[PDB]
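Scroll down for the structure; my scribbles are underneath it.
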Amino acid sequence: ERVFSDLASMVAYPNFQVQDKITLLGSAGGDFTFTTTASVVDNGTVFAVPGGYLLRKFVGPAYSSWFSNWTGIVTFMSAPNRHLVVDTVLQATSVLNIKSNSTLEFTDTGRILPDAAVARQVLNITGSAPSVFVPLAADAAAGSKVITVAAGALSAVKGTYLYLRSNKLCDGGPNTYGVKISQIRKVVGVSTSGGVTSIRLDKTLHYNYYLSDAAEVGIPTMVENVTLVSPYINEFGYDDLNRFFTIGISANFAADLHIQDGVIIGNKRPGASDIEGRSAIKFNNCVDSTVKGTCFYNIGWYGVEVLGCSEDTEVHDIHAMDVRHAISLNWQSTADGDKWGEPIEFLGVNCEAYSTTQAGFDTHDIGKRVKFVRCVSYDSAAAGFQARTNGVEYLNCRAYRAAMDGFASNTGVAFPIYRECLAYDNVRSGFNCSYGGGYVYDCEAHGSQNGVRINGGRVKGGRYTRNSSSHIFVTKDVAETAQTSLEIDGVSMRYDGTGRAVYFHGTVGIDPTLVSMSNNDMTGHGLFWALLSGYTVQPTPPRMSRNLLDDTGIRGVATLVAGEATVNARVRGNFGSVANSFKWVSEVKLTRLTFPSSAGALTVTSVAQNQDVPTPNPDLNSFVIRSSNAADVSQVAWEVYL
Amino acid sequence: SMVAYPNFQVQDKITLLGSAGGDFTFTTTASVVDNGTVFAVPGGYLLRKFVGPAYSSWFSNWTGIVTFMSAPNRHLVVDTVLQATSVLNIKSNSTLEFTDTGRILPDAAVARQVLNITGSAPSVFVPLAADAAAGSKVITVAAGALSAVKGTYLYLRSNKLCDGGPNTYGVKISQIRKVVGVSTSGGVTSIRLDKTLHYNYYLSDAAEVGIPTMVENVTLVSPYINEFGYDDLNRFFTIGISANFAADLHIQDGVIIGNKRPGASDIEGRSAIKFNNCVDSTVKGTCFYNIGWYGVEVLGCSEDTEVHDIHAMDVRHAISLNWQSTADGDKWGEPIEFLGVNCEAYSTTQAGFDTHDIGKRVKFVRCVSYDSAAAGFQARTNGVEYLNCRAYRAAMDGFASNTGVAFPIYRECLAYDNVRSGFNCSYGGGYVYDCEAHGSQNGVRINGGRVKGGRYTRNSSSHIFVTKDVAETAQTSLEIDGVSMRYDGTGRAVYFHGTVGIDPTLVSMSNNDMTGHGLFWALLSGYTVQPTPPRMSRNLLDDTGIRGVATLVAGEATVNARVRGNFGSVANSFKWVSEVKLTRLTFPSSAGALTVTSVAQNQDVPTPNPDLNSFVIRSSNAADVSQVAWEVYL
Amino acid sequence: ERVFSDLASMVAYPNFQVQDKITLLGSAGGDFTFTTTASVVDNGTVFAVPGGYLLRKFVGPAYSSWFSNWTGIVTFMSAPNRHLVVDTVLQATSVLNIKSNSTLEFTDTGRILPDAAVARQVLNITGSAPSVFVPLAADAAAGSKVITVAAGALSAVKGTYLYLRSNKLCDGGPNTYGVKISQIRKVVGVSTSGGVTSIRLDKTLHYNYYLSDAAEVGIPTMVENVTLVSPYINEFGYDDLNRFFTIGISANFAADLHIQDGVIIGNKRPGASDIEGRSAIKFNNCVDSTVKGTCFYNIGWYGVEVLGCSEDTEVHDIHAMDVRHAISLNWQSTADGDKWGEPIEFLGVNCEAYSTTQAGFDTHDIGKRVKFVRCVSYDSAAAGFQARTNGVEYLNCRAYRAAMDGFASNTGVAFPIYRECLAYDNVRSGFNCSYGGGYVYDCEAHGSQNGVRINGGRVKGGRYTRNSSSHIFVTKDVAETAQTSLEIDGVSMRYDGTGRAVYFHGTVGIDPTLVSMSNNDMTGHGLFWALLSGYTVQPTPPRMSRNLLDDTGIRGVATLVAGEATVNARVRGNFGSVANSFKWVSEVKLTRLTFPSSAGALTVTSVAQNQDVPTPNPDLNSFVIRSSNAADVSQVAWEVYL
Ligand SMILES: CC(=O)O[C@H]1[C@H](O)[C@H](O[C@@H]2[C@@H](O)[C@H](O)O[C@H](CO)[C@H]2O)O[C@@H](C)[C@H]1O[C@@H]1OC(C(=O)O)=C[C@@H]2O[C@@](C)(C(=O)O)O[C@@H]12
Ligand SMILES: CC(=O)O[C@H]1[C@H](O)[C@H](O[C@@H]2[C@@H](O)[C@H](O)O[C@H](CO)[C@H]2O)O[C@@H](C)[C@H]1O[C@@H]1OC(C(=O)O)=C[C@@H]2O[C@@](C)(C(=O)O)O[C@@H]12
Ligand SMILES: CC(=O)O[C@H]1[C@H](O)[C@H](O[C@@H]2[C@@H](O)[C@H](O)O[C@H](CO)[C@H]2O)O[C@@H](C)[C@H]1O[C@@H]1OC(C(=O)O)=C[C@@H]2O[C@@](C)(C(=O)O)O[C@@H]12
């Protein structure tokens, strides 16, 4: 029975015995066990005393309120298998390292305040790359379940990881730095026969790992199974105390790092210039790791930065406000030497970005199997969404009021895919995939200079309004870029008092005949469905099939007399030779409804367009139906398309 | 009695026994008695020693639980069955977590609210110093006009009307924002906001701003309100969880039951969960049974609200975004940015999933309504978007808009066995993209817009019904393209409603599969003069006798084929004929221009045989002997 | 105050009295109360002592570190209303049963290691079927909110459950075993009038329950409200210790069973043959139950198996590696007698499967309202996704490198629905719905022998490349299967140096006229857009409307002279009679642009195609526009389609 009113009196007591019941009162109070066994002092769970150590008695988590200082918290978390609840406002004076099979959980009032004296990292989860590699014993193609090495070359242990690499270049995108391939894999099976060890992997290989590329494998040091529950890093008012940090949570060679909720604030001043490298959360070479629900304010660089061979990474439900990019998959500069790894299998879902200084959601020029689902960007100073790697897919994403494009690719980038994406009031365009093609499926763009900028690919379905120049702008980033075929099919791009339907950019070498336009609603554009600029000679039009140009005077029945009838209808065309124009006329579909013996072959001729001044009346436009038989008295149904 | 012991000292270790037992510290410093963590004793107080959460089993009474939670910064685990006798208020930075057996049973003496999370509107407003357009990051006020503290909130409003929908009450705009930066220069304070403004806030609309006192960062883990059998004990409540001026309120799982008797009449206002002027707040996984009004009610300027994974059974609406009656004076705020995802509703007395006539950026994703007494889904604000939602067995429409409501958007939504229609957007247009409706009177009722893709079957009247709610509603252009609307022994493909003034020439029909309807692809009623048909391009009407090769002899060939047409003058009919595409396959010197004539249709007496229908290919050159490919479309 | 240093000392003490304050120091330590009331000994929370029992005093969860042995853990969880945190490595020697209103939660080091001596089940959550049934008093149609029974036949308590069944057969799929219908429902209201009890249900009925099918109802015993937080069953290295199990988590007649995260490993050796029945998680007759986040390695049977009348089941975010199927909805063999129940309302979302020995994601031939959303299968030894019940829906799913088909139905199975699904490098096909039709909407298949195999239905939109035989293969599983109409519309199926656009399989009786092809991009295929085999007489072609076959020489303007003009253009056709070929020609759309008095009806003739060897030159192809008027001098716009 030993009770102490304060810590100093408890730890000075010389007579502790192993059988004593020991109690401390006050803010870090609790019950303790005396031992002579060497114990790791942290002044929270273990205290030094004369003749031994006091160990706090507890089950379940430890609490930050038990600790005398930050240094002790660091000591405690330097071991694996820790569960610490941050129930106090901690003042960091160093990085907090978290080790495997550990949980750091915050109560609603728990905080880590970074050091105002020195900008540094706050939480680190730090493995490392192998120091030594061994060659594969044989080529391992993409899809391989097993890799092979010489028997005894590598100590592969089931449940631990391998890091594979070769000189093959990352292939997700343009890869201008020439980053080389790597992947992290878990060992799940081992067998040895004929001097070769076959190592079965959790997941299959996503490139060919060939001996001609010096394919090799080593054992990384991973930090696995770390859970960060509601991390609260910094606090509002930080800027008045000059209290910043560099990277909030930095992970390297982590597996199953899961970050839930929390708020990370203030590694730059509010609204201030970007600061290179100062991301809130950084996943470098991390596998099966996620961020879900976290909020970000006033961040110098990226909210969530994903790089190296980070694989099966997901970001859900984040809110990022005043950051450079909310999410950015990154490249690695090879200016000072080789680098390995591109992200593989990335999901961003239900994320929100406001007032990003650069793209809301971003990739650089490497990365594979990147998907954004139901994300939204508001008021970006650049694009809402930027793809710089090939074939990035966007499902039901939305971009509002980007200063440039709602959604864009960039120089050298191939065929982003936009499905049911919606773009509102972005200044330049809704979708800009004029760099290297795009697939724009059932998308909408409203309130831009042009709805879609595109050099090739497909615009299928969707709906476009309030675009001042045109709904679709067939153009390029630069004239040197190749135009490819463009299908525009099933698109609603009606006249609403704003721009034209389609703008063909002769200035950069657009050939309109590489465009095909079928079954589009172009109602109301009249003679001004197309805009053309920069043509030296009148170009040939796109192929056009069964588009709608008018909604009145577009179907009826005429009765031939002596093989002819004149029909008033909104038939349309241009027969001039002006360089920035097309020569074209309506497709008038004719079907015979009575069957006299004088039935002949039918044609449209004598297209006349009323040119009353001041303003033309298109209901007095007309065409003639003429029969090859001069006695024809057939009733003929007529239908007017573009 | 521990609370009677006269000679307590600060030095003591103290122990209570029993169901609320534990270790205690004596103190003289002032403390709020709750008879669970703080007890009054002679000359001072006993404070329970603990780390981590408090437990309801520590408390002598409900009133003590209420006192405990009346402060912020509380974590309480409900590990017992609590009997309420008053409202439980929850304050900022607090968590209320329920164990497997913990419950709050409502007050049986007074039907009242169970949980309240209530911030307050500003007590004073100041005018904006300058116009702030939609998209503004910063607002301005006169220097000294108010004190904007970083991390706290502002409430903006003006006389501009909410613009998400028809807004028949004339609710005015408001939004809640967080202050993230402040600077003052030249007599003007510039306040940087977390999120940008979603309306123009103009001096001419008396745009103004004030400081609300928000309740922020509240987590309700598995709330269990009431229990089965409540009705035998006549034990009800009014609103289960009512929140107003809350930020980051997150409700996870739990079960809320019984503010009406099972299957009983609805009761105005008795929603299970109500979010009024809440920002960044969510309901995920909660189950609802026997609710007099809405499962989750969302109103005021609630912004970035989400409801995921709920199950609601025997409620008025599972989710309803609400208006505010202005009968007694001005009101402000419409919901902005709402997501309902993976929610399920059964046996709703009104629409399964609902909005009233305001609200912006409202999305339902993979929600399902079963056996609604009204619609599965009802949109009363403009441009509500539905992604992969499903409606089964609604008594009226699977999905519907309503009077004056513009263009809901349905993407890959599926409607099964709804009595009246799958989709009813006949009030003000709709966009029906790759949807399906099966088992109704009409698959889609629509006055204008687009039906693109999708598949329709088992609709007794027609797959598509071109009609209006009332004759005074404007018909607009309608595109029907790429739709599978085949004959399956039930209704026709498209019904044109002459009674309400439908002009079929405003409809365009391209590349649809109308196989099997024969002469009965269209239904018409209410016409007194034969209307002109829609434009029609390359639709499929028959699957047999629809392609071949003919050889002209002396400029002509008679071809047996399923060519079709109507050439009569009956008011409720169209004059039309097949589009027969002709292509020449051999190239004699006598090649001339080709045409279709002499369309003849078999009239065999029990049942006509359309394989004996025919047409003639005739050339302008009477010697033409060309081989000619023919293809029959509608 | 009674204080003890060790447990043996404490439980041997002969003189305990109810008023004693009792403390155990050290291991499994804490505070205790003595009682004479019969208590269930578990050597963790309850200990036998002379004259009665010691009960541990605590609030919040129990901990496995309190218990002397596994047997005690089992005893503790044998009662309902338990919260146990597994904070130690437990060695199982028996099945752990979990009862209602209970939570079993694992810390990062907590584990249950199965018994190496005997393969058995690890966790069981086991209710039971009714012991007695009563007939319904009246027919209850699908959609019924209420069922009726004779007053007094059964006592239906609000908040408890009912189990309904009849002799009607399950109707979700082919149901070759003749499994009969059942459902589980919760009672929410009861009233009795005129000798009839009306029972109001939580959810409506999904079949017609008829007296003529012997419709009946009984009270099952359910295990309700069980939460398993991060279950860790077995560990890597298990195979070196021959340490396996049968079923990891087996549930029957459970409601609101929610399993979160965790890892289940090793009921077979890594890469070994499948073992029938050894699923990781099994939900039989479970309602409102979910698996979210769990990882699976080296499983003999299914990752998550769903069977019986399991209703409103969801599987989210799982990773399954080296299993038979990641998810499988199952039938029930009726070889030894009747069985009841098919799954109803199933969602699989954001799940990943690697190296499955059979289909990645599977159903058997029953089940209703089954949906997979954003799931991905890699490197399956069979299909990526297999549907054996009717109308399974797939949204944005992906299949890579399946040994057979990315996505497939099977014998007798109707119309799976694929929306925006993507298939890469699957050996045989991307989509194989040739057994009973399919709906293939905006899908993509790349790197297969054929992109889509299909006998009827719709291929609408989407994009197909790098398919060695053809992009679309119109075929059947067996000749006896009915061909139905097939619509191919809006599909990008261009020539890229690989296969043809569409292959018509005459061998199995395909009539190409049942196929219609509109507005497809077939650019580059030339005369080789179709493959045909097995025809003995030349078949008639599909209907074709406004497809794209060439990208150059496809639009221009000709000027007639004396009623004719020769036009150089990439017009195409075949006029031969070879059995495995079509007779066809380009659709050339002609529109008049000038209107001379000599305007006549216009036609295409004299199609001429260059046949240079080795390489034909399509820039030398031509056709003639001829007018019915011999003096016609019209300018005529021409456009070349297929
Ligand atoms: C590992 C590393 O070098 O990280 C990069 C980081 O990704 C970032 O790279 C930028 C990239 O975002 C940009 O788009 O392209 C540039 C190349 O053209 C590239 O430089 O920023 C640089 C500075 C690196 O960031 C540093 O990384 C780490 C770390 O621990 O991983 C610490 C450094 O701290 C600061 C803030 C710093 O010391 O300046 O930058 C961090
Ligand atoms: C919602 C549903 O149960 O639909 C039933 C539909 O009502 C109909 O029921 C039949 C009824 O016509 C017949 O007379 O009695 C039968 C036996 O009791 C009864 O089954 O048809 C069946 C096939 C159901 O319709 C299918 O149901 C569902 C579903 O989720 O329940 C989806 C199917 O999609 C289609 C359109 C299809 O593709 O065939 O049919 C739906
Ligand atoms: C309840 C039951 O009988 O379960 C089946 C299980 O679903 C599985 O059935 C297979 C099915 O997967 C396959 O596709 O079709 C087969 C019929 O053709 C069918 O047999 O496997 C069988 C063996 C049953 O599994 C057993 O179920 C249970 C249980 O508790 O539910 C325990 C048994 O343990 C083993 C591993 C065993 O004893 O072998 O199998 C389990």
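Shown for chain B, in order and in Swiss-Prot numbering: 18-651.
From the backbone N, Cα and C atoms, a Cβ is placed for every residue, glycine too.
Now, the feature entries from Swiss-Prot:
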- B:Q130, B:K177, B:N217, B:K291, B:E314, B:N339, B:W340, B:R378: substrate binding site (BINDING)
- B:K291 to A: Almost complete loss of enzymatic activity (MUTAGEN)
- B:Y311 to A: Almost complete loss of enzymatic activity (MUTAGEN)
- B:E314 to A: 50% loss of enzymatic activity (MUTAGEN)
- B:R333 to A: Almost complete loss of enzymatic activity (MUTAGEN)
- B:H373 to A: Complete loss of enzymatic activity (MUTAGEN)
- B:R378 to A: Almost no effect on enzymatic activity (MUTAGEN)
- B:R472 to A: 70% loss of enzymatic activity and 20% loss of adsorption efficiency (MUTAGEN)
* **Cα-Cα distance linking B:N217 (substrate binding site) and B:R333 (mutagenesis position), given in Å to the nearest integer** => 35
* To do: Would you count the other CB atoms within 10 A of the CB of B:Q130 (substrate binding site), including those on all shown protein chains?
  => 21
* Among B:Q130, B:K177, B:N217, B:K291, B:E314, B:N339, B:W340, B:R378, the annotated substrate contacts, find the widest CA pair distance and round it to a whole Å. => 37
* Asked: Near B:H373 (mutagenesis position), which residues of its chain come within a Cβ-Cβ distance under 8 Å, counting only those 6 or more away in sequence?
  -> B:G182, B:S337, B:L338, B:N339, B:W340, B:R397, B:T398
* To do: Fewest other Cβ atoms within 10 Å: which of the recorded positions B:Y311, B:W340 wins that one? Let me know.
  => B:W340
* Asked: So how many other Cβ atoms are close to B:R333 (mutagenesis position), meaning within 10 Å of its Cβ?
  -> 26
* To do: Between B:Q130 (substrate binding site) and B:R378 (mutagenesis position), find the distance joining the two CA atoms and give it rounded to the nearest Å.
  => 30
* B:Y311 (mutagenesis position) as reference: those recorded positions from B:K177, B:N217, B:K291, B:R378, B:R472 with C-alpha within 10 Å of it -> B:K291
* To do: Report, as a single number, how many Cβ atoms besides its own are within 10 Å of the Cβ of B:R378 (mutagenesis position).
  => 22
* Cβ-Cβ neighbours of B:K177 (substrate binding site) (radius 10 Å) -> 17
* **Pairwise CA distance, B:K177 (substrate binding site) versus B:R472 (mutagenesis position), rounded so that it is a whole Å** => 43
* Out of B:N217, B:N339, give me whichever of these binding-site residues has the highest number of other Cβ atoms within 10 Å. => B:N339
* **For B:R472 (mutagenesis position), nearby residues of its own chain (Cβ under 8 Å, 6 or more apart in sequence)** => B:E453, B:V500, B:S501, B:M502
* Is any of the recorded positions B:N217, B:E314, B:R378 within 10 Å of B:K291 (mutagenesis position) (Cα-Cα), and if so, which, in sequence order? -> B:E314
* Structure fact -> B:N217 (substrate binding site) to B:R378 (mutagenesis position), Cα to Cα, whole Å, comes out at 17
* In whole Å, note down how far the CA of B:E314 (mutagenesis position) lies from the CA of B:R378 (mutagenesis position). => 16
* **Neighbour count (Cβ, 10 Å) for B:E314 (mutagenesis position)** => 24
* Structure fact -> Counting every protein chain shown, other Cβ atoms within 10 Å of the Cβ of B:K291 (mutagenesis position) number 25
